[PDB]
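Scroll down for the structure; my scribbles are underneath it.
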Amino acid sequence: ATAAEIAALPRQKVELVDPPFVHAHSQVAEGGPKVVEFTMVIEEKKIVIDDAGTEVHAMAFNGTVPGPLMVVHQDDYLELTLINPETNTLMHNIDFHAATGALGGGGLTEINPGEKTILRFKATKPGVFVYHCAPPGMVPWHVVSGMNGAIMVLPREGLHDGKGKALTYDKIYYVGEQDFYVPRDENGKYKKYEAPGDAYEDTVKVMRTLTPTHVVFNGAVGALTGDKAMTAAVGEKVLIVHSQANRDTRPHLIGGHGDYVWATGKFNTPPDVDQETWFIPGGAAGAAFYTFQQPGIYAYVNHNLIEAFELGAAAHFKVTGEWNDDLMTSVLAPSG
Amino acid sequence: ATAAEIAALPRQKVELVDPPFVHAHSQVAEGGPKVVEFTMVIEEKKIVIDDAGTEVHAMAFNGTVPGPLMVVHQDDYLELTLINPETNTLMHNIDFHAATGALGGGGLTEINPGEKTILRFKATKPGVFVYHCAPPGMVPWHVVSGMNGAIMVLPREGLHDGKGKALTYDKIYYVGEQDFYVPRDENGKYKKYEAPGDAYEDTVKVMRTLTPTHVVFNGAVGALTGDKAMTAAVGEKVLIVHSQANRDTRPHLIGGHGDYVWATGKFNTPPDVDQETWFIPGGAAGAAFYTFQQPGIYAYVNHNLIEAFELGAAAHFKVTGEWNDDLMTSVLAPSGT
Amino acid sequence: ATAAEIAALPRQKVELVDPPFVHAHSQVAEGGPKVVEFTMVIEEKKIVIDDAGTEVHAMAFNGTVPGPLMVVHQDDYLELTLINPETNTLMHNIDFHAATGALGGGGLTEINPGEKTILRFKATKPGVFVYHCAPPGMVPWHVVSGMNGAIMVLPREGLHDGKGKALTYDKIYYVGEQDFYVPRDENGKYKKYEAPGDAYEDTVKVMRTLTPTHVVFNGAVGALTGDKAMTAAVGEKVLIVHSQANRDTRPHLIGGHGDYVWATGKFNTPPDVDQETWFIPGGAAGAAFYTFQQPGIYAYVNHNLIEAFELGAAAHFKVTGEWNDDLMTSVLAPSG
Ligand SMILES: [Cu+2]
Ligand SMILES: [Cu+2]
Ligand SMILES: [Cu+2]
Ligand SMILES: [Cu+]
Ligand SMILES: [Cu+]
Ligand SMILES: [Cu+]
């Protein structure tokens, strides 16, 4: 497309919502290519990541860890206004794995506190993709401070299975998984700091052990449970987008399956089927499609069970509907 | 199917065998859906995991680590009688990754010592699948104490490659891989404990490092070596089912390949081919099919070679038959330059 | 083939080239099956791997870490003369993951200092494959001392996509990724040793933590950066072969993609497409095909960003050509 051709395309402004919810969108593209407009303000803020009051100096796109999911269609343009308020202390930028050139946009978006920038890229490849901050010389520090999210570039005809059959979800959720590296004192107590830079040296020491102190969904232990449990009903089709910008993960829906899983996150790569546990390498997003068949509580986990149940990587689904005794039944309940 | 129709189905009682062997089964389903019945007694038992005599308080389905492989066909029902004898100290249950609902069955099979339960589920999806104990609040501790195994749900028409051609194995082995986290004293020697409970706190500390002290097949360093080495012959087609309920592994047959590998373990996902090293994420089972072409000793390993050769994750195959110099030959044996 | 048929095949000697470069070859096979002859001399030598003068007693096929890429076609034979000079102090051998029998060749190639051996094997399977030394009882120590490389066995008709369309690269690079485990003294300073064996016990202790001290491309931190960046031009098709003989990696071209990725490294397994970050398990090689669309500096990393930017697993590409504003443009440059 020429500059003139791009300037003639319809514009659409999107209002983002906090994960794990996803902003309003259409699965099948509505009309021809558009320039889809998003704005995010970066917030450096303290987050509490466990029930012991452990703090992280988060660097948060749109004030959340992960940043929000942006949804466009293939060959749309994503036009992001990124704002670094004067209240922040560090330079930030953004690299979209979906984008081509300038280190995913990072080279064109370096903004000091009090600056903003506008980046437009063509979403040429369909799939879910990580985005994250990456300031030269301080890249993993920003990423493991929670400065990452994902986007979804849907095929213009929406999702299909490996054989061209349409796959239409009723619900979509975005689970951003975060490895954190929190310094500890002599007694094994987590350290607190009063500015992000104060934590840098101690945090880098922990990072270099390659052993996270916490592995969490949506920024904290137990975040996507209780008031934030994800919901569905028997018969409902659900897409679960999952990202991890720095470290491998192995999602698993306990009590369910990934009926179709784009494990690599890329929609032109046919999905795996009937998955028990799928694998998403650090630096990528993946997506799983499942139709619920049983009601009740599900756990959704990173299936290194130490990571899930000791380090924090466990979410819940609450599913309504009728129990199916054909699929599963207690022939004899626990008894003497 | 209705309760009445399920009641009308044939029942088949299966006698389980200890890994790495697999109970008698037919690759292609014989007749229509059946209710396939299994029984396992859970044993909390001290096991030795290396030649030094390092002990673990294992939590073992059917008394083995891993638990035995159950084999059914797609759309059969698996009916398990699970028994927690009164000699045990902990509540246990079972989660089948093959199953749908109630956390894979865990929500319906919580049994205290002195209790039993019977769970039935429809094996709707073909593949190899992990099963493991998962008591709420104590999940990874049971799993890394060895309380896990796998099942195989064969397609009713047996295995096929990605393009519809039948693949019939001559023999099958099940290799369960176990990450263990054994506490050490100030000398760096492994600690011993009186009851499972006494090891809990020290073990959780090790688990949190995400660094196992041992990574083993069939419950111990070298368990599948010597007179317990797996066997094959040139021309023999072997399926190797491999599971890891908690931690990633990367299987490799040293001197061979995975001709067809269902790396995700799911038979409706076409197999990768000609594999050197495949990848099975923690919480899954995978399966590799290989026709041996050369005789001699092979090592079958997790190809993080530290894990294989320092931590224990190496098994052997002994293979009989004629050497093939077309495939490989020593043109000049090691000799002075 | 019959004995006389094998004996009658042409023999061709090929001169090796140090990584990341690859010796001249044809993508489509020239003529019928050949016995392709290579020679490598093993060098035991101290190398410096970082900016602090940290040393490793390298054990290096052909004098390099990684060992060089050998390229043949399916159903050719690879015939390697492996030489262990008498100035070395350890026994070495070679296991080709591409080969069938005798532990990949290791059982037939155990050479003490002052010995050589010639191994021939038929390259029956197309793909990129790891090779490494593997002396019984000291396997990981040799491998993590850098004694590993890869080969490529091209299909006789060259590479194709999942739909049988030919994929022809303009250039190819071989990135060998090495995990090192360098002992430290109690002050955190890396230790130095007189002879390789002196480091054995201390090194195994580090190895058993499963936490490398360095994760590097081409044998050292920054080996493929700056004036040793890899190069391409907009419009150029590049194959990047990546290996890791002991430990998982997750390659990512920052600013680009893997247009086609044989993540398992095997050409009869259809390539994944449009990849952001692919995954190569320890003990394997993979290959990614990309057509460059934007000029500028790219980084090519293991996308555990701590491994990439704290531990050393980052390379650069310097790409010439014209910027494409359709793919990406700065609508508003960073501004107050
Ligand atoms: Cu990135
Ligand atoms: Cu599980
Ligand atoms: Cu190997
Ligand atoms: Cu940032
Ligand atoms: Cu248990
Ligand atoms: Cu060696």
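Using the numbering of Swiss-Prot, the residues shown for chain B are 40-376, in order.
This entry, so its header tells us, was determined using X-ray crystallography, 1.6 Å.
Even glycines carry a Cβ here, placed using N, Cα and C.
All protein chains included, B:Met186 (mutagenesis position) registers 29 other Cβ atoms within 10 Å of its own Cβ. Summarising the annotation, Swiss-Prot assigns Cu cation 1 binding site to B:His131, B:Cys172, B:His181, B:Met186.
Annotated Cu cation 2 binding site per Swiss-Prot: B:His136, B:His171, B:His342, in sequence order. All protein chains shown were included, and the count of other CB atoms within 10 Å of the CB of B:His342 (Cu cation 2 binding site) stands at 30.
According to Swiss-Prot, the feature domain 'Plastocyanin-like 2' maps to B:212-376.
The Cβ of B:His171 (mutagenesis position) lies under 8 Å from the Cβ of B:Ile133, B:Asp134, B:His181, B:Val182, B:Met186, B:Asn187, B:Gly188, B:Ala284, each on the same chain and at least six residues away in sequence. What Swiss-Prot says about the mutagenesis result for B:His171 to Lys is this: Loses nitrite-reducing activity.
Quoted from Swiss-Prot, the note on mutagenesis experiment B:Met186 to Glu is: Contains only a type II copper atom and fails to catalyze the reduction of nitrite. DSSP gives B:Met186 (mutagenesis position) a coil state; it is part of no helix or strand.
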Near-C candidates in B:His131, B:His136, B:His181, B:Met186, B:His342, the recorded positions, by Cβ under 8 Å = B:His342
Going through the recorded positions B:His131, B:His136, B:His171, B:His181, B:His342 in sequence order, which have a CB under 6 Å from an atom of ligand 5?
-> B:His131, B:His181
Within 10 Å of the Cβ of B:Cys172 (Cu cation 1 binding site), how many other Cβ atoms can you find? Include all protein chains, please.
-> 29
In three-state terms from DSSP, label B:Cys172 (Cu cation 1 binding site) for me.
-> coil
Spatial neighbours of B:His131 (Cu cation 1 binding site) that are distant in sequence (at least 6 apart) but have CB under 8 A | B:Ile81, B:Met98, B:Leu121, B:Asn123, B:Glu149, B:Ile150, B:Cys172, B:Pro174, B:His181, B:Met186
Should B:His342 (Cu cation 2 binding site) be counted as helix, strand, or coil on the basis of DSSP?
-> coil
Local backbone state of B:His181 (Cu cation 1 binding site), from DSSP in three classes = helix
Can you tell which of the binding-site residues (B:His136, B:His181) has the fewest other C-beta atoms within 10 angstroms of its C-beta?
-> B:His181
